[PDB]
Amino acid sequence: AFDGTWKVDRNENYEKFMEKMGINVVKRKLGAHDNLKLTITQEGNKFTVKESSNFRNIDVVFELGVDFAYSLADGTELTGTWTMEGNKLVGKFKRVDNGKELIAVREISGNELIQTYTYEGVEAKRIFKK
Ligand SMILES: CN(C)c1cccc2c(S(=O)(=O)NCCCCCCCCCCC(=O)O)cccc12
């Protein structure tokens, strides 16, 4: 259901989320316009996500329910797991550096992929079109 090539269309509250994550103003302004594109293929409970943005092009592979390591654009390391909760992908991560929870949720809403982040009580959404 998540399959295909998704290109970011708009954000909600993403600058405040980046600020909470400790990102400086220049990098927030870059991050607001990162041209994030996700190419997602699901095979059984296994996903491959090609992440392309102005910061980096990387390939992510994960299996539902299996812990993996993932590094953010500035090298900040996360560990966590994606699971399917109803029709939503729920990504439960923790920052290695401070142990704090970072959650990502992926959902289809109509013809859009809604990617929601939470960190320390601050929400952001990045909404993609296919
Ligand atoms: C270039 N630099 C310094 C950066 C610019 C803008 C935002 C940045 C964030 S951030 O936390 O504010 N935004 C990124 C959030 C990404 C959360 C990813 C969730 C886990 C994905 C797992 C793999 C997948 O399923 O695709 C973290 C670290 C560096 C950032």
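By Swiss-Prot numbering, chain A shows 2-131, in order.
Cβ coordinates are placed from backbone N, Cα and C, and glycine is handled just like the others.
Experimental mutagenesis at this site is recorded by Swiss-Prot as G45 to V, annotated: Small reduction in stability, impaired ligand binding. In the three-state DSSP scheme, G45 (mutagenesis position) falls into the coil class. Of all the Cβ atoms in the protein chains shown, 7 others lie within 10 Å of the Cβ of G45 (mutagenesis position).
For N55 to V, Swiss-Prot lists a mutagenesis experiment annotated as follows: No reduction in stability. Summarising the environment of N55 (mutagenesis position), the number of other Cβ atoms within 10 Å of its Cβ, over all protein chains shown, is 12. Under the DSSP three-state reduction, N55 (mutagenesis position) is assigned to coil, being neither helix nor strand.
Per Swiss-Prot, mutagenesis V61 to N is noted as: Reduced thermodynamic stability. Residues within less than 8 Å, Cβ to Cβ, of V61 (mutagenesis position) and separated from it by at least 6 positions along the same chain comprise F48, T49, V50, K51, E52, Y71.
On its own chain, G66 (mutagenesis position) has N46, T82, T84 as residues at least 6 apart in sequence with a Cβ closer than 8 Å to its own Cβ. Quoted from Swiss-Prot, the note on the mutagenesis of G66 to V is: Large reduction in stability.
For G76 (mutagenesis position), no same-chain residue 6+ apart in sequence has a C-beta under 8 angstroms from its C-beta. Listed in Swiss-Prot as a mutagenesis experiment, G76 to V is described as follows: Reduced stability.
In Swiss-Prot, a published mutagenesis experiment is listed as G81 to V, annotated Large reduction in stability. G81 (mutagenesis position) carries a strand DSSP state (E or B).
Marked as tetradecanoate binding site by Swiss-Prot: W83, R107. Taking all protein chains in view, 24 other C-beta atoms sit within 10 angstroms of the C-beta of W83 (tetradecanoate binding site).
Positions annotated as hexadecanoate binding site by Swiss-Prot, on the basis of experimental evidence: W83, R107.
Around the Cβ of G87 (mutagenesis position), the same chain contributes no residue under 8 angstroms that is 6 or more positions distant in sequence. Annotation of the mutagenesis experiment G87 to V in Swiss-Prot: No reduction in stability, impaired ligand binding.
Under its mutagenesis annotations, Swiss-Prot gives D98 to V the following note: Reduced stability. Listed in sequence order, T77, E78 are the same-chain residues six or more apart from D98 (mutagenesis position) with CB atoms under 8 A from its CB.
One mutagenesis experiment named in Swiss-Prot is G100 to V, and its note says Large reduction in stability. For the recorded site, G100 (mutagenesis position), the DSSP three-state label reads coil.
Under its mutagenesis entries, Swiss-Prot includes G111 to V with the note: Small reduction in stability, impaired ligand binding. For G111 (mutagenesis position), the count of additional Cβ atoms within 10 Å of its Cβ stands at 6 [all protein chains shown].
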For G111 (mutagenesis position), name the DSSP secondary structure in the helix/strand/coil scheme.
coil
Cβ atoms near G100 (mutagenesis position) (within 10 Å, other residues, all chains):
7
